[PDB]
Amino acid sequence: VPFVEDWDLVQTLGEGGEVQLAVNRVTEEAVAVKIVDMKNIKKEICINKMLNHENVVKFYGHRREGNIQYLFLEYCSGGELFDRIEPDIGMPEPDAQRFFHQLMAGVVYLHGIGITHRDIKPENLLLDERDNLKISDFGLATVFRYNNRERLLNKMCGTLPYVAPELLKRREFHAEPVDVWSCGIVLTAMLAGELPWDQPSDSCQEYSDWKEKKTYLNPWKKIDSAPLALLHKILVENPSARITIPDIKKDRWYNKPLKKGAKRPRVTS
Ligand SMILES: COc1cc2c(cc1OC)-c1[nH]nc(-c3ccc(-c4nnn[nH]4)cc3)c1C2
């Protein structure tokens, strides 16, 4: 079948290099192509070849043309989770619970194969055509468990409003509680439409107020008591005392019926 390998770079999806929407000449299948001008990528492609989950962006393959590296990834027509968050409002609680369930499935998977994303935020959480959440960008990702032996991290990685406090106060820390904390900050953004603090440090007043349990303040005043009880368990300063994903899965709000299924077409009489 001729021309089946030809893709047209239709439009820009993002920057950093750049991400382009690529449409197949013959089949018209859409993919996102990451254009990386090498003048790191070996690890990124290596981690991407291990990934196969419904809540993780699909890696179709890579092609290298001199100094330009082309990463062929999943096109997600729902765009970014970031653009579903209304500033200072957020989104309806049932939508946030469904996206948080899908985010947990994706992070469970990753941790299961010993991968830590290290930069979970709404900019990196993409939505497919049926609004299924997908974890994207393994540029900062790394192997924290190999041959069933855990390796402690020491490197500063992430985005300050989403990083766990141990990453700023300890030399070494465990990988999994760091991804749990960023998921908790994502849940806060989804239910309040604002970030609670610039960084989880004691010099940050908003962060001190949260440790002082001043929940009558923003963003916590906008969040219902059931998801707020969960956030109280996730945004715990001590990474050893922090809730683990198996226990998030037992939380009362996480298992609270709120959301209806996708609305299938119906007729009466
Ligand atoms: C602003 O609107 C969009 C923005 C994006 C997509 C779709 C969009 O609208 C439908 C889309 N589909 N897939 C991606 C995507 C996939 C993977 C990666 C990635 N980065 N590093 N590794 N994988 C980046 C973007 C994007 C961005």
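We number chain A the way Swiss-Prot does; in order, the residues shown are 3-18, 21-43, 51-280.
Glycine too: its Cβ is placed from the backbone N, Cα and C atoms.
Neighbour density for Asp130 (mutagenesis position): within 10 A of its CB lie 19 other CB atoms from the protein chains shown. The feature active site, proton acceptor is assigned by Swiss-Prot to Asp130.
In the shown protein chains, 23 other C-beta atoms lie within 10 A of the C-beta of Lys38 (mutagenesis position). Under DSSP, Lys38 (mutagenesis position) is assigned to a strand (E or B) in the three-state scheme. Here the residue is the original one, while Swiss-Prot reports the published mutagenesis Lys38 to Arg with the comment Abolishes kinase activity.
For the recorded site, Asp130 (mutagenesis position), the DSSP three-state label reads coil. Here Swiss-Prot notes a mutagenesis experiment, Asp130 to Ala, with the remark: Abolishes kinase activity.
The mutagenesis experiment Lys132 to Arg is recorded by Swiss-Prot, whose note states: Strong reduction of chromatin-associated CHK1 ubiquitination. Around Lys132 (mutagenesis position), taking its Cβ as the centre, 21 other Cβ atoms fall within 10 Å, counting all chains.
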Mutagenesis positions whose CB lies under 6 angstroms from ligand 1, from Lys38, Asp130, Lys132: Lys38
Flanking Cα pair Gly18 / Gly21, between which 2 residues have no modelled coordinates, distance in Å: 5
